Amino acid sequence: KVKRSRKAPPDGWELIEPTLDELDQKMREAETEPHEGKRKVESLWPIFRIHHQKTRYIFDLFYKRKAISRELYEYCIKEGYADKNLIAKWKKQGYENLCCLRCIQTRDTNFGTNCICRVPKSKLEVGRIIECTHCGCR
Amino acid sequence: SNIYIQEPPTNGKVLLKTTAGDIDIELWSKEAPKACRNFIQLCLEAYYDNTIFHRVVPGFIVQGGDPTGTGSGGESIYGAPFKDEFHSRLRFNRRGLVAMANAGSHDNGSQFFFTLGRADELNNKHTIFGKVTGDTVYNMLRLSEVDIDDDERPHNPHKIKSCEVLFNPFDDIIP
Amino acid sequence: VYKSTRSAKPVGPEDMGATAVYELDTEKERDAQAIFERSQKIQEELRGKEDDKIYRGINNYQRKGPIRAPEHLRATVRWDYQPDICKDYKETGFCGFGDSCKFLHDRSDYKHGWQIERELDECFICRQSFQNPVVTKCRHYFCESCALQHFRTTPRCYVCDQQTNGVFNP
Amino acid sequence: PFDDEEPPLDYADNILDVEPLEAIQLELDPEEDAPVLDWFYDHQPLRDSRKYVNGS
RNA sequence: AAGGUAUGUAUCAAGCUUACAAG
RNA sequence: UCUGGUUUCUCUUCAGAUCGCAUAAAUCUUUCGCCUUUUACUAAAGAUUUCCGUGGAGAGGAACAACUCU
Ligand SMILES: [Mg+2]
Ligand SMILES: [Zn+2]
Ligand SMILES: [Zn+2]
Ligand SMILES: [Zn+2]
Ligand SMILES: [Zn+2]
């Protein structure tokens, strides 16, 4: 797999490498499978889902658990195994169970608003099982 | 020149000695990893010795890898059948291609087949995992004798008497 | 049976044809540009020599010619399907332009290449069993007593009303 | 370098995990090329170093 | 590249077009 | 003792500068040159644009910004 930094990366990369290899293999399966039956845009939800879980694995492995050091964390970001941007929206206050960056962009939406994934379900109406059309669900 | 090989390079070769001669199938291990792992694993188990080629549609395919000999018995080294592994540069345009045999969904076992010609009806339906090294495509064209007795399965089908592994990528053990 | 060489190196080139060489003309050292270069060179070396008559070859007594092809370029090929044929003189025998017509004047309606491609992809009177099936003059095989009763009905035949003239045979 | 009727190669299953071969990379020795040695073959060479360049 | 193998009618599908207003 | 800010992203007009230490294509008006007519053309002048880029300016954040220029 392409590494693009010729680094011989620091430690402990050996204990996250089988995990990240599993997530990359599942992302290849979630990238390659056909789009028949899957309607138009539910066939692109799983790449956002597994991108979310990959960035969240490095996220809670570094900030929460404090297992990995800072240098390997910056390495995993600078290679491509995480977002530099989405952890910066996970660090902010009101939102760290976030779906992905498309439900924050207030001009992806036509009415100049944030998507209904990002609405507190307790204070929405009771039964509507809406799934965000961009990102996949709330 | 102008001839353009037009398919990805191979890695890993298995010589396979049937009664029609020696056939040296070389594998696309990177382009189809689980099926090639299946095939070198079973050849390394010597799973396919005395296995016959039980179906010949001459001009279209010749199937093998059924140690029961009826057309349904195949036991992968995954326990359950595994997934199809298609590729846009592996298509059924010619003879010498080798592909796992499916019954619909992601159902690939030991039962595989050679092609005997052009097989464009099988595109995106079967997992091509190897070609046959030339000067030994004629030994697997020996396998297409018009002896078929039926719509399939001629009188004395060729049996696989041995199965070498000429090159082994991705470390394994038999059972 | 063709026995294999039994080695693990695969079948073909290592570059997978990415240096395919186009070797359909005379090779580099025997090419006429190289012969011209040899003649040029040897006329440059012998300059102070004045007719030492060691003869050296044909040309050398004192880059044009057949020119060398680029080895590294396959030529992009089309098919020029569109035939130059007077439609008139093909299907009529008369062109109004005479011999000034810019097309061929052919009259052969042989198929084109694409047409060959797109064909290339594609008793009985009584209706009983034959109880002595017996004959008359003119091939009429009838059952025996049934045709006797037929003669009792009408003296001529049943198939085409031919005159039996009394003649009845097996 | 590719024949016709061959669709242009699909960068997911073809060369995504294929490693590249080697660039040209004239080898620089230390003790003479000591300042430029760490960064001389890099996409933008000094990009995240405020001493030598503007910024990003 | 056009300038030459005419164009003008009458029946017979995909291409393209909205997936709508509606007791 | 007090004074206290570089990056990065978007807008905001001004550009008079080798805005660019190099250099595209178009339109118009004339003379060329090939030319049979028209676009493809030629290669000089004049005057115009488009395009690939840049310079100084207001504002909004965010990025260690609290390290400290002052
Ligand atoms: Mg005219
Ligand atoms: Zn969300
Ligand atoms: Zn999302
Ligand atoms: Zn949403
Ligand atoms: Zn004519």
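Chain C is numbered as in Swiss-Prot; shown residues: 99-160, 179-238, 262-309, in order.
Heads up, header says this was done by electron microscopy, 3.4 Å.
Cβ coordinates come from backbone N, Cα and C, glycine included.
Classification of C:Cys262 (mutagenesis position) by DSSP places it in coil, neither helical nor stranded. The mutagenesis experiment C:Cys262 to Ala is recorded by Swiss-Prot, whose note states: Loss of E3 ubiquitin ligase activity.
For C:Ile264 to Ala, Swiss-Prot lists a mutagenesis experiment annotated as follows: Strongly reduced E3 ubiquitin ligase activity. Take the CB of C:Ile264 (mutagenesis position) and look out to 10 A: across all protein chains shown you find 16 other CB atoms.
Counting every protein chain shown, the number of other Cβ atoms lying within 10 Å of the Cβ of C:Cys277 (mutagenesis position) is 12. Secondary structure at C:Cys277 (mutagenesis position), as computed by DSSP, is coil. According to Swiss-Prot, the mutagenesis experiment C:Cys277 to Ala carries the following note: Loss of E3 ubiquitin ligase activity.
When Cβ atoms from all protein chains are considered, those within 10 Å of C:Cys262 (mutagenesis position) total 16, not counting its own.
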